[PDB]
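One structure is given below, encoded as structure tokens.
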Amino acid sequence: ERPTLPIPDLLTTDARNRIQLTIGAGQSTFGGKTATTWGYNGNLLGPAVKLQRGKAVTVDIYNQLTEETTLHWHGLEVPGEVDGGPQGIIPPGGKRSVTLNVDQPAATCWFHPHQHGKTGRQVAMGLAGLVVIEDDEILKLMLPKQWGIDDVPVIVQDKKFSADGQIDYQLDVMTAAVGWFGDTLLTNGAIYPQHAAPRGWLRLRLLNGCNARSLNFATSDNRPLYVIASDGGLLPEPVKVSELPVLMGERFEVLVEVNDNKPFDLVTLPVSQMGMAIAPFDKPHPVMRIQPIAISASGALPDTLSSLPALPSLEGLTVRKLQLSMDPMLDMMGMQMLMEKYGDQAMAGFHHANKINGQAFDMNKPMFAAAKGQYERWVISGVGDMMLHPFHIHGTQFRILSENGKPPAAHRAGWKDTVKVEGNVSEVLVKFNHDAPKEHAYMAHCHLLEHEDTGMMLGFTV
Ligand SMILES: [Ag+]
Ligand SMILES: [Ag+]
Ligand SMILES: [Ag+]
Ligand SMILES: [Cu+2]
Ligand SMILES: [Cu+2]
Ligand SMILES: [Cu+2]
Ligand SMILES: [Cu+2]
Ligand SMILES: [O]
């Protein structure tokens, strides 16, 4: 009765070493009602671009929208010139080609628009894809590896729709303060899908592709999840968890056991984030149904996944302070609107009003030049402010030293491109191995997209 989990195509290069991505407007059905949606190579979401470490690929990006957009590869360590930040304009009806020389370990990354001031909308409308980066190392592990059967991407996103069927997106005082969130949960575009998985291990590549909703993954019968990777690749070993908090733009890959005749749900648990526990999200919410199939999966859960370097010495490293803030007026007005619409349940558990170091994002004025090839220490503070800011830095995979006032949890102590900042201070160890000049600067920003779109971003050069 549930629709099957849609599986994004795993797209590799053709004879010319090219991948074609068409950005376009189509239609989808939600709850039997049609909406205009945008997608990459289809109506909605996108394919998974498969990359190999050490190899180049050229991506041809045809923008068939009637408005401008950009194409960013979130999690990829590439020069600014192909980063697809807001300076990477692709005119409506035009084409832009980018050559990606992949130089990082195996990981599940993703891609989405980075259009100046409109990224929340373009994502809400449907635009997101995946990136599966492979290397020599990972294939030796014998992980579940059959794409769409025992190795599946799970892109989880919320939307809200108006009475006429259409996606109801707005960037206004309330959303700019608390984020765009909705009442309907999608999994690879589908409402409460089911996925048929063989007996043994199921690998789920989880992406929180929500604009502003943080999620927290668990199983309906509390079977454990074994985390094997974070934003930037494998952990040294599996880390067993009963629940998995995932911030906006974060990825984790987990293994979960599948047994004959015992279906279970992947669920998300209520989070203590402003706006995000309004019913049906005040209770555990299903994400998808796992249907065991009485066929043996070949995949293993290895004792040992890979190696993390020790953290580099802290003495002598440059420190950059990035103070996050939101105009007090934006905050009071936004939270009032939140409380007035939804009341107390909204606490269960403006275009340049959001800033970093007192400055709302200035596309023409990068805030600093970072060293190339040198570890730096970036200290990101949300002190003075009560909103959730998952802070993301372009052009790198860093190590978390402190996450919002604490040492990182085990499954969060490996390769990360996002870090939690919420009323406290975070510190990360970051290195950039590629150039980004002022014309194609790197972004560092909050990934609660409505904050980003209203100033909580800076450009930096390498
Ligand atoms: Ag006011
Ligand atoms: Ag409140
Ligand atoms: Ag705030
Ligand atoms: Cu992103
Ligand atoms: Cu990014
Ligand atoms: Cu934020
Ligand atoms: Cu970004
Ligand atoms: O991003």
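Sequence positions for chain A are given in Swiss-Prot numbering; the residues included correspond to 30-378, 404-516, in order.
Recorded method for this deposit: X-ray crystallography, 2.0 Å.
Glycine is no exception: its Cβ is also placed from the backbone N, Cα and C atoms.
Of all Cβ atoms in the protein chains displayed, 23 besides its own lie within 10 Å of the Cβ of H446 (Cu cation 1 binding site). The Cu cation 1 binding site feature in Swiss-Prot is assigned to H101, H446.
Among the features that Swiss-Prot reports, Cu cation 2 binding site is placed at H103, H141, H501. Within the same chain, the residues at least 6 positions away from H141 (Cu cation 2 binding site) whose Cβ sits under 8 Å from its Cβ are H101, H103, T148, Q151, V152, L156, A157, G158, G238, listed in sequence order.
Shown in sequence order, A205, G208, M355, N408, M441, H443, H499 are the residues of the chain, 6+ apart in sequence, with a C-beta less than 8 angstroms from the C-beta of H505 (Cu cation 4 binding site). Reduced to three states, the DSSP call for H505 (Cu cation 4 binding site) is helix. Feature annotation from Swiss-Prot assigns Cu cation 4 binding site to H443, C500, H505; the stated evidence is experimental evidence.
Residues or ranges marked as domain 'Plastocyanin-like 2' by Swiss-Prot on the basis of sequence analysis: 227-292.
Swiss-Prot lists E106 to F among its mutagenesis entries, and the accompanying note reads: Increases oxidase activity with ABTS as substrate. Its Cβ taken as reference, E106 (mutagenesis position) is surrounded by 21 other Cβ atoms within 10 Å in the chains shown.
Other C-beta atoms found within 10 angstroms of the C-beta of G304 (mutagenesis position) number 27, with every protein chain shown included. Record note (Swiss-Prot) on the mutagenesis of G304 to K: Retains 20% of cuprous oxidase activity. Increases oxidase activity with ABTS as substrate. Shows dramatic conformational changes in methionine-rich helix and the relative regulatory loop.
As a published mutagenesis entry, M355 to L appears in Swiss-Prot alongside the note: Almost loss of oxidase activity with 2,6-DMP as substrate. Loss of the copper tolerance phenotype. In the three-state DSSP scheme, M355 (mutagenesis position) is classed as strand. Around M355 (mutagenesis position), taking its Cβ as the centre, 25 other Cβ atoms fall within 10 Å, counting all chains.
One mutagenesis experiment named in Swiss-Prot is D360 to A, and its note says Strong decrease in oxidase activity with 2,6-DMP as substrate. Loss of the copper tolerance phenotype. Note: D360 (mutagenesis position) has non-local neighbours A206, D439, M440, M441, i.e. same-chain residues 6+ apart with C-beta under 8 A of its own C-beta.
Other Cβ atoms within 10 Å of the Cβ of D439 (mutagenesis position), summed over all protein chains shown, number 18. Quoted from Swiss-Prot for the published mutagenesis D439 to A: Decrease in oxidase activity with 2,6-DMP as substrate.
DSSP gives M441 (mutagenesis position) a coil state; it is part of no helix or strand. According to Swiss-Prot, the mutagenesis experiment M441 to L carries this note: Strong decrease in oxidase activity with 2,6-DMP as substrate. Affects copper incorporation into the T1 copper site.
The 10 Å shell around the Cβ of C500 (mutagenesis position) contains 31 further Cβ atoms across the protein chains shown. Under the heading of mutagenesis, Swiss-Prot lists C500 to S and annotates it as follows: Loss of cuprous oxidase activity.
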Give the residue counts of the domain 'Plastocyanin-like 2' (227-292) per reduced DSSP state, in the order helix, strand, coil.
-> 0 helix, 42 strand, 24 coil
Could you tell me, to the nearest whole Å, how far the Cα of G378 is from the Cα of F404, given 25 unmodelled residues between them?
-> 27
How big is the Cα-to-Cα gap, in Å, between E106 (mutagenesis position) and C500 (mutagenesis position)?
-> 18
Mind telling me which of the binding-site residues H101, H443 has the densest Cβ neighbourhood, counting other Cβ atoms within 10 Å?
-> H443
Could you state the whole-number distance in Å separating the C-alpha atoms of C500 (mutagenesis position) and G304 (mutagenesis position)?
-> 17
